[PDB]
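Structure first, commentary second.
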There are 2 protein chains.
Amino acid sequence: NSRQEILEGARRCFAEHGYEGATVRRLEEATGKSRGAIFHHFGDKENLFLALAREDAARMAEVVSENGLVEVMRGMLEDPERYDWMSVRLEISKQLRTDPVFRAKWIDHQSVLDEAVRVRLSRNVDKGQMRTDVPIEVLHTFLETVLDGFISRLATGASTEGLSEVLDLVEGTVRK
Amino acid sequence: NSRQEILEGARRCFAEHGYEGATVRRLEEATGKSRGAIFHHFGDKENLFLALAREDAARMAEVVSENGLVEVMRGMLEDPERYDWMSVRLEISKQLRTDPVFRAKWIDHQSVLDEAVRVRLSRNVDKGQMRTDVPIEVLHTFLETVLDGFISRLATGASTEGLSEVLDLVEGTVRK
Ligand SMILES: [Au+]
Ligand SMILES: [Au+]
Ligand SMILES: [Au+]
Ligand SMILES: [Au+]
Ligand SMILES: [Au+]
Ligand SMILES: [Au+]
Ligand SMILES: [Au+]
Ligand SMILES: [Au+]
């Protein structure tokens, strides 16, 4: 599968050199595929990057499905090989605000994850596991917010110590 | 005060063009000061950037002092003119992990803020406002984590709606 070779390779060139530093030539080196093979499949570097971001959204969506966003974060605690790639995701923050087409592409590529959270939370509410003194959307934004904070600290090299107890506290904050 | 002119100007060139895009020539344009005047004061672009980051640490430290990290975040909700600069801070995440000298410089430049949090939390514990079923350091990491999540969502252009209720919930999670 040539698409999946390109994506596994790209995730590494990106992880090691960052967004700007993943040149087309370096992306050939990491993938064993030509400029033409790469752009044929994905059009441009930005769409390649978004496809990877979609892969994270699809895997996180499965995890969320099973056991919510606390579980994604628990898993993030176990996957230190993923922190360089998380760095890259944070680098494009500026573009996510200066560029409406990219921003819309980013949001669309994240939609599978966004839907899974809504479904997971809805089923939790349906089963009476979530606290009902706080609106569910506030719980949602709360957990989104902790997630983004987790990605950021891990990305920036902060220690993982006490984050596990932070997670126990996040759970307790939103459950009955 | 030529140092403070350079810093006010730099904060804007950075906010508008991002880290890479704030060239030396553009930083002259934003500041009205020469390459030589800029490097005389700060040595290099990285130290200039760190000085700005220290300015945030010093202002946040004051706010934290008064009313803790929830208050910094409440203020962040009121300061949408600051979100482009927050973007820039997130761009260097990758360097914060690939570069130990920068990482140490970053941490040292943040130390005034880190100390203020410890002092604020210690005085809260001393006055019996914090919950005592959870270790205080876990509360600390929790609040650090929410903060970084707040910076990240605002930076990336997410909406500020329900973050205010998120803050009420964060407060309630850590107080008695
Ligand atoms: Au690379
Ligand atoms: Au959940
Ligand atoms: Au996971
Ligand atoms: Au990720
Ligand atoms: Au600029
Ligand atoms: Au506090
Ligand atoms: Au503030
Ligand atoms: Au800031």
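The numbers used for chain A are those of Swiss-Prot, and the residues that appear cover 11-186, in sequence.
The backbone N, Cα and C atoms fix where each Cβ goes, and this holds for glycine too.
If you check Swiss-Prot, you get these features:
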- A:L79, A:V80, A:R130, A:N134, A:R185: citrate binding site (BINDING)
- A:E181: Mg(2+) binding site (BINDING)
- A:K43 to A: DNA binding affinity is almost completely abolished. Still forms a dimer (MUTAGEN)
- A:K55 to A: DNA binding affinity is almost completely abolished. Still forms a dimer but the ratio of aggregated to dimeric protein is significantly higher (MUTAGEN)
- A:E65 to A: No effect on DNA binding (MUTAGEN)
- A:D66 to A: No effect on DNA binding (MUTAGEN)
- A:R99 to A: Weaker binding to DNA (MUTAGEN)
- A:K104 to A: DNA binding affinity is slightly reduced. Still forms a dimer but the ratio of aggregated to dimeric protein is significantly higher (MUTAGEN)
- A:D109 to A: No effect on DNA binding (MUTAGEN)
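On the structure: features taken from Swiss-Prot.
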residue: A:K43; record: mutagenesis position; Cβ contacts under 8 Å, 6 or more apart: A:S12, A:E15, A:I16, A:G19
residue: A:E65; record: mutagenesis position; Cβ contacts under 8 Å, 6 or more apart: A:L17
residue: A:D66; record: mutagenesis position; Cβ contacts under 8 Å, 6 or more apart: A:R99, A:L123
residue: A:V80; record: citrate binding site; Cβ contacts under 8 Å, 6 or more apart: A:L153, A:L177, A:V180, A:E181
residue: A:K104; record: mutagenesis position; Cβ contacts under 8 Å, 6 or more apart: none
residue: A:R130; record: citrate binding site; Cβ contacts under 8 Å, 6 or more apart: A:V74, A:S75, A:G78, A:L79
residue: A:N134; record: citrate binding site; Cβ contacts under 8 Å, 6 or more apart: A:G78, A:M140
residue: A:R185; record: citrate binding site; Cβ contacts under 8 Å, 6 or more apart: A:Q139, A:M140, A:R141
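By the criterion of other Cβ atoms within 10 Å of the residue's own Cβ, the least surrounded of the mutagenesis positions A:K55, A:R99 is A:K55. Not a single one of the recorded positions among A:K43, A:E65, A:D66, A:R99, A:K104, A:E181 has a C-beta coming within less than 6 Å of an atom of ligand 2. In this structure, the CA atom of A:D109 (mutagenesis position) is 16 Å away from the CA atom of A:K55 (mutagenesis position). Taken residue by residue with DSSP, A:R185 (citrate binding site) is part of a strand. Secondary structure at A:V80 (citrate binding site), taken from DSSP and collapsed to helix, strand or coil, is helix. There are 14 other CB atoms within 10 A of the CB of A:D109 (mutagenesis position), with all protein chains counted. Residues listed for citrate, A:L79, A:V80, A:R130, A:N134, A:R185, cover a largest CA to CA span of 13 Å. Contacting chain B by the Cβ rule (under 8 Å between Cβ atoms), the mutagenesis positions A:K55, A:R99, A:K104 reduce to A:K104. For the binding-site residues A:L79, A:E181, the largest tally of other C-beta atoms within 10 A is found at A:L79.
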